[PDB]
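There's a structure below that I have some questions on.
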Amino acid sequence: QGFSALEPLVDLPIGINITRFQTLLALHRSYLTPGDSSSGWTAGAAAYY
Amino acid sequence: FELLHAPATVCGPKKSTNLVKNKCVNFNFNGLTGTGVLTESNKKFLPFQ
């Protein structure tokens, strides 16, 4: 909780039609993970609203 | 040359002209129009206003 304003950042002339969106997010891998593209991955923890 | 329902992207260029002050003049700033006297001012805007 708290209060703050949102600034304008950028404006783009993209006259497309929009209906859906997807969040793009990184998956971690290391010597600890199996590294398999389907299952050898670590997310850590993250949250969005 | 393409004309479309989408916005324009190629234009101009526009011509700028010399500034003048204290006289009563017609002014055309960035597509804003009016008449009056222009003078320097103390107040500061935000950088996007």
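Following Swiss-Prot, chain B residues are numbered 515-563, in order.
So how was this one determined? The header says electron microscopy, 3.9 Å.
In case you wondered, yes, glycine gets a Cβ from its N, Cα and C as well.
The annotation that Swiss-Prot gives for the mutagenesis experiment B:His519 to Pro reads: Increased resistance to human covalescent sera neutralization. What Swiss-Prot notes for the natural variant B:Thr547 to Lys is this: In strain: Omicron/BA.1.
Help me see these features in their spatial surroundings.
Annotation note: B:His519 (mutagenesis position) sits in a coil segment as assigned by DSSP. Close to B:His519 (mutagenesis position) in the fold, though at least 6 residues off in sequence, lies no residue with a CB less than 8 Å from its CB.
The number of other CB atoms found within 10 A of the CB of B:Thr547 (variant position), across every protein chain shown, is 9. The DSSP secondary structure for B:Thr547 (variant position) is strand.
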